[PDB]
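Colleague: Dropping a structure here in structure tokens format, bear with me for questions.
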Amino acid sequence: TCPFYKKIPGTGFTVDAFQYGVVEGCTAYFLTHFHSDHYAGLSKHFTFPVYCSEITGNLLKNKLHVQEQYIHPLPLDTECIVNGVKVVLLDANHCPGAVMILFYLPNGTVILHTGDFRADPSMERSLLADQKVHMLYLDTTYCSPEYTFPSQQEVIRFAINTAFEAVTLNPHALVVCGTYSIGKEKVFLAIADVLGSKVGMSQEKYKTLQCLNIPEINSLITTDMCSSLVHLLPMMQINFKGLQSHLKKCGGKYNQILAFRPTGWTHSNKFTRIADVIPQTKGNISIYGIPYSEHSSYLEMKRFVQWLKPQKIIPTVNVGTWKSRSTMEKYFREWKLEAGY
Ligand code: NI
């Protein structure tokens, strides 16, 4: 049944709760972002009000064929009224269209639900600074001190410099980047920009990107694979077998592949610096795992929480095991004691 951490007390509201059938008493279903674990269950047959960002409403209409009369897009950083309750959507620094939701409850409580986020100091100067938050429903994906990673900027710098070097040394190399959901668009867009190519991709991916209000997008992407030297593939296909195959398909236009797999965290972060990353190589194929995250590091999450000073924390990730739940509760207590709230 619908877990308690997807319910907002004192409202008729749920967050990312589309796979439980009709949730008894729910009058409005909020969707924080278009990733499958969060939208799972939506279709053209959905007949309840959905509240989301503009970008997420574009993807609902065009990819899942949700009927227009049930999509209620709201502008960011704007006080809005929903079934009698004041709400504000804030940028989550996750994938395109991803939001946090502030609820101002009739009784005076103030709840922030982060959806999925990468905490950033820039958040400390949004509408959040204006009032106190009693309850924080928190994206705890990487809530453990081993999870360190570089800034997005340092990782993109690494990818650009790597790709440019390779193709300038061999003008017949192909660059390939893996994807399986929206998010991490900067990786492939930044590489294509330095090389003076568009990014080539399936029709279904092209459609998805055209929903995202990215400026100048028609200049950056294409479905003509033959005209492009940066190709996007399903993540699954980013291995020596799927890449050898792909190379065959290009008909001797190319004699080398350099591939990028932008993962979440991986254990080489505990030891290695971005400067020091190396590919796995087989023949004329090289694959780079690069730690491009769109979730908070442990330290970024800790700063955000110690700034906000919530009275209660409700984790929304890693909640399925007792050891995970108990370890996270121990970090929350350390943070509150170190900061004094
Ligand atoms: Ni997500």
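Chain A is numbered as in Swiss-Prot; shown residues: 700-1040, in order.
Keep in mind that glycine also has a Cβ here, set from the backbone N, Cα and C atoms.
Just lifted these from Swiss-Prot, have a look:
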MUTAGEN   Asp838 to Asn  Impaired nuclear focus formation, reduced interaction with PIAS and increased sensitivity to cisplatin
MUTAGEN   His994 to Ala  Impaired nuclear focus formation, reduced interaction with PIAS and increased sensitivity to cisplatin
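Are these features on the surface or tucked inside, and what are their neighbours?
Modeller: Within the same chain, the residues at least 6 positions away from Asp838 (mutagenesis position) whose Cβ sits under 8 Å from its Cβ are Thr813, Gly814, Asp815, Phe816, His994, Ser995, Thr1015, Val1016, listed in sequence order.
Residue density at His994 (mutagenesis position): 22 other Cβ atoms are found within 10 A of its Cβ, drawing on all protein chains shown.
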